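These notes are about the structure you will find just below.
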Amino acid sequence: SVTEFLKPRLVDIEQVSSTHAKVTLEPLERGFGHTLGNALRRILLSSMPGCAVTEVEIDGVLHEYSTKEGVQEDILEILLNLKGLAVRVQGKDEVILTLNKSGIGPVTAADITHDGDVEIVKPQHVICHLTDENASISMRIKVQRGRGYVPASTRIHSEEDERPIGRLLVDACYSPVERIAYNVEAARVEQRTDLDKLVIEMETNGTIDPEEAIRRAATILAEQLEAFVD
Amino acid sequence: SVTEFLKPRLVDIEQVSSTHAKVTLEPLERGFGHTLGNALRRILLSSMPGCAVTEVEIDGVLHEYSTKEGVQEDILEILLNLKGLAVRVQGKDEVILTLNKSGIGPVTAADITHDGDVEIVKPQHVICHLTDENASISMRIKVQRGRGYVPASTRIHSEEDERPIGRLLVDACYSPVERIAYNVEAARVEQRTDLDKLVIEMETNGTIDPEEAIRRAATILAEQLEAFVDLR
Amino acid sequence: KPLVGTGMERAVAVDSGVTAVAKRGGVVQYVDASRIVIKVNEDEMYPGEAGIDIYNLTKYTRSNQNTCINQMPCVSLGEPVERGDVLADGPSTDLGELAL
Amino acid sequence: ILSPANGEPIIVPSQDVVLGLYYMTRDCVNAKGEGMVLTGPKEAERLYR
Amino acid sequence: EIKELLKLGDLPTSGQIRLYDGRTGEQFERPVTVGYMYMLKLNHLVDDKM
């Protein structure tokens, strides 16, 4: 017929690690693999909701280039480490966590105060290296539920909300997707070979399974076309 | 409110001409329009069903490389002209039209005897010219419905009965959409000041309704997305 | 036709024998995909002559390189013509201009 | 992969791979996103895409 | 003269416009040179050499 279209049946999913997926789909209509891969990649990159750190308050530090004698790492390193942390906040939009550590300083994410609702996927994720014995670190972390990637450069404008000193803006990175790529290869069925095969390689920060992220992206894209369906 | 997404919908279908048309979808959130727009375009270029001419039969012809007395254009030129004919057929996937002309003058598409269900969108389209008073042309045109572009070599693959001599085979271009141009602009919706609207300009042959084409493309996209939604 | 040319296409097409040029001026009495019959002008007439020029175009004849040689009329019914005017376009020729 | 004549490698990019790598590995002055701090190459790619 | 002729039409004088990738979609980083060029098909066909 004319309305019938080929659907990918050889759904092969192999997990390199707990947060790494390589999904192969075939057969596909000529050129359809590119559309599917691009749409899924765009939705994953700029449309996946998630909870992540937004701004960080550090006691004794007033600026990004300020230096703390207690920690061997710079403030920029601390901001990068906090940005790399993945959270699974549920229930409410934004949560405030308090971190207080002293003594030996292999301070990881496990030392954060547990609020019950908040969840930490990787408690062993290192945060800072306090070398001095008596030096102590105290900080406040704000986590918000947003969508996509929100760099601090855009949030620099309209500073009236962040008027109090000691608050440093960090990149949000709400979407739990990193290194999402798609490749299209030749596939042969019977006599036809113009069909395409789509290989999607993706990783997640650990909040959700990569296949769960793919399912959520596909569901979002499908429900975005509900009014246009026949 | 971050979890929920605004639902896009058709808001205006401004038809500039019988072929040129514009379709407006609103509202759209952030880059979704792009993620939609190109996708829709990448579908509308390749997977649009349409009707095309497959086989031709002329009484006084024997092969594609011959000529007829009293006609100005060559038989191959006539077949090339018939290849670009745009016809909208509803109710069935097979129509055998007949054309009979005589006298000096052009042979437009209006000379084809309409069968009611079959509709011709370009009556002024020219097929050939007769340059003799005592010249008559009789043609049988076979039109079918399909998708994409198939040449004669792949279509003559089915070898079950040899075609009679004088049944010319022409290439079929079933796709009725020629040009797609999508763009995304700011949409004034409530107070968000960030929602966007998508405008799609389509230049077709007039045989497909723009709203029907958009709905068909969306249905195809959803059908392909169902497999990813399931995912084993 | 070439969008960008040098103006020498007309000379190359006319000088070569692929195209059918009009030996005498007149009007096209009967134009057909296989032959052209023109009526010469009274000025170029000859005594005891009917005054009709017939050009038989060569269609689908193989060349020395197994290609196709086809001539198609480029004039309509009743169109006046002059001496040296092209009547039919030869292979790879458009309206008397070389088109490779 | 090594030419027996002199020992020099033979598998080398020639026309397009070299141009693409040169364009990718080039620094502007006031390009968009300059001065940012990234946690790794994956974030850099996700920013570029 | 070429630039003046381009200005006569609704085309840029530089002769380069911004193209969009057909498969992927976004704007190309730099303008590309597009136009219409006379192409010839030489008498060297692959089916005659295979």
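Heads up, chain B uses Swiss-Prot numbers, so what you see runs 4-235.
Method of determination (from the header): electron microscopy, 3.0 Å.
Cβ coordinates come from backbone N, Cα and C, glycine included.
If you check Swiss-Prot, you get these features:
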| type | residues | note |
| --- | --- | --- |
| MUTAGEN | B:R45 to C | In rpoA112; temperature-sensitive, blocks RNA polymerase assembly |
| MUTAGEN | B:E165 to K | 5-fold decrease in CRP-class II promoter-dependent transcription |
| MUTAGEN | B:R191 to C | In rpoA101; temperature-sensitive |
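Using a CB-CB cutoff of under 8 Å against chain A, the mutagenesis positions that qualify from B:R45, B:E165, B:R191 are B:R45. The mutagenesis positions listed here are B:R45, B:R191; among them, B:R45 has the most other Cβ atoms within 10 Å of its own Cβ. Reported as a whole number, the C-alpha separation between B:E165 (mutagenesis position) and B:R191 (mutagenesis position) equals 63 Å. The Cβ of B:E165 (mutagenesis position) has 7 neighbouring Cβ atoms from other residues within 10 Å, across all protein chains displayed. DSSP assigns B:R45 (mutagenesis position) to a helix in the three-state reduction.
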